[PDB]
Amino acid sequence: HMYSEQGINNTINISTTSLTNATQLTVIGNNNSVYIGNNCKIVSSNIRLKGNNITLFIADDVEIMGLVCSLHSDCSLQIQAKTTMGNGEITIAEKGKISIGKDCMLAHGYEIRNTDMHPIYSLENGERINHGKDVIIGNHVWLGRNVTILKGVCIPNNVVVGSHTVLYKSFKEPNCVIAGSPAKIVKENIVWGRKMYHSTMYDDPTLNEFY
Amino acid sequence: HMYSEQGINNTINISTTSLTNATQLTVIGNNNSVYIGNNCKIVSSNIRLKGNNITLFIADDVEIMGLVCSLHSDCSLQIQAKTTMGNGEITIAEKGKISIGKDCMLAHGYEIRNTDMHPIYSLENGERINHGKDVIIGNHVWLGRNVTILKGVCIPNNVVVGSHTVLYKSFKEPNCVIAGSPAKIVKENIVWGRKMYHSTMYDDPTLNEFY
Amino acid sequence: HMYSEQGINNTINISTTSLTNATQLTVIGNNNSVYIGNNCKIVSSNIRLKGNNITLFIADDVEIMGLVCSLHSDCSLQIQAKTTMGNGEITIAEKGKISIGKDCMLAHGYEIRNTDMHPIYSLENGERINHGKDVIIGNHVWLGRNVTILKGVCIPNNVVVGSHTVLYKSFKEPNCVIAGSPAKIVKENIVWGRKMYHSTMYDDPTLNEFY
């Protein structure tokens, strides 16, 4: 695996069983850490760590195609095992963190960020009022196409976010579909799978952990 | 007209008066049917029929630029006469159908589909609850730019859908503008035309059938 | 600075201190006027004036990257000093005007227009009911990413429009954030800046005019 470093005390640990074809990984700064686990396919992506003390953690069996990712100083991106991601954008700044859980499915066109990238202040006392806020995406979350996840949003486990939805606020209820304008729970007590089965979840051995 | 077939009992009937420059039509499977009527211009498009028993019907005088279309087994796309379509995406799966009526105008950036492409099941009994559902777009419908039409949606005749609108549900009232979040009827008893006339529909001979 | 003219009585006044690399400016028609002030950077853009009596006014210190702009007869685009604009689209037709104030920041993916580009008529009397309407963006407005501003919209001074918001209607209150579906005021009595300061607006000498 080839990449560009400018700086020192960086640790780039990419498993020999993983593939990174057509991916550019650039590390500019010091004390940054990259971990890519076994049997990953991180393809046609552009990942830029610019700053110090940055952490990128990608667990085993993760498949990414066409991610554009920018991390700044003291920021963390963690993506857990068996997650798949199509084309999309992740930006982290303001020393923040974004976490994506196990076996998520992120469809084409996601935009996920913990930051507005410019400050907004109160006229009453001058104080900044739009500080960055971490994003937490739970286990087994499916983002439909063209979903935008903004700062501070926490998504519960086993959730479907409907295509073309923008989330500004966190939710607490697991096992639901969230969609609409504004985003709201539109269906409760569900589970999603990858492979289209015509009739029943019991036909899909991969889903036993949810019921 | 050149195209790729892999399979048999396919029928590809493209009128000798129609143009298909820079269009890729791929048929992979058996017993599929393609009809393109007279005086069509189907340009810079990518149309893939992968499966068996697929029907693609495009009537006379249809102009398409930059359509990306995927059809799977037993699916049907029907587009009626004088309809125009700019760049966009149509996906049909789950043995479903999408119909577009006569003299529609689909502006840049449409996404139309009858499927979520992955299953959602009820935790209560395991049953699938997001089966594909047909899409019916009536006669003389105008989709403004960047409109998304999701599964099951039926749009009445002589409707304008405002740009950047997502439709999840069907409507019944013809001769209206639907726009907003959620999509709603914002104007009733109207008719749209193609050519900008400054003052009156009576100046446009092409609109006599609507009043 | 090179450009294409087809027609006469055009005036193309581009300051010798401004840069227009990779920008195509095309003027097709008569009596059109282009002014680009000092120390501008108008880059990788495509600006087409097709018609007569068109005015394009760009003041000093304006930086534009990847604007696609179309103006038709008797239309006006005015962009005031120190405004910055990333990639985006502006369309003006129906002899209308779009104005953008001083020191605005237009993030990637804006779409701004004064026109529906096709007519909608009343069935009751045949009259056109969707005439073009001017767009006025005030001083010190920040459009977040992928914002759409439709015809007739006036935005007050010192406003933030949240990313992925569509505005259909004007607002009157300055010093606010507008976001959501439908767009609404979500925060009042604020001011935004460009450079991320961790704690206070008083640290940014460029903002003294707002409190």
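Going by Swiss-Prot, the residues shown for chain B are 4-214, listed in order.
Backbone N, Cα and C atoms are what each Cβ position is placed from, and that goes for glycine too.
Under the heading acetyl-CoA binding site, Swiss-Prot lists B:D119, B:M120, B:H121, B:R148, B:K154, B:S166, B:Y171, B:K172, B:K190. According to Swiss-Prot, the mutagenesis experiment B:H121 to A carries this note: Reduces activity 50-fold. In Swiss-Prot, a mutagenesis experiment is listed as B:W145 to A, annotated with the note Reduces activity 56-fold. According to Swiss-Prot, the experimentally introduced change B:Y171 to A is described as follows: Reduces activity 48-fold.
Swiss-Prot feature annotations superimposed on the structure.
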residue	record	Cβ within 10 Å
B:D119	acetyl-CoA binding site	24
B:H121	mutagenesis position	16
B:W145	mutagenesis position	23
B:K154	acetyl-CoA binding site	21
B:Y171	mutagenesis position	18
B:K190	acetyl-CoA binding site	16
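Chain A lies within reach of B:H121, taking the recorded positions B:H121, B:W145, B:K154, B:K190 and requiring a CB-CB distance under 8 A. Closest to B:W145 (mutagenesis position) in space, going by CA atoms and restricting to the binding-site residues B:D119, B:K154, B:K190, is B:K190.
Distance noted between the C-alpha atoms of B:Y171 (mutagenesis position) and B:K190 (acetyl-CoA binding site) is 19 Å. Using a CB-CB cutoff of under 8 Å against chain C, the recorded positions that qualify from B:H121, B:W145, B:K154 are B:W145. Of the recorded residues, B:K190 (acetyl-CoA binding site) and B:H121 (mutagenesis position) place their C-alpha atoms 36 Å from one another. The record assigns B:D119, B:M120, B:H121, B:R148, B:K154, B:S166, B:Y171, B:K172, B:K190 to the acetyl-CoA binding site, and the maximum Cα to Cα distance across that set is 36 Å. Across the structure, B:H121 (mutagenesis position) and B:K154 (acetyl-CoA binding site) place their CA atoms 13 angstrom apart.
DSSP gives B:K190 (acetyl-CoA binding site) a strand state.
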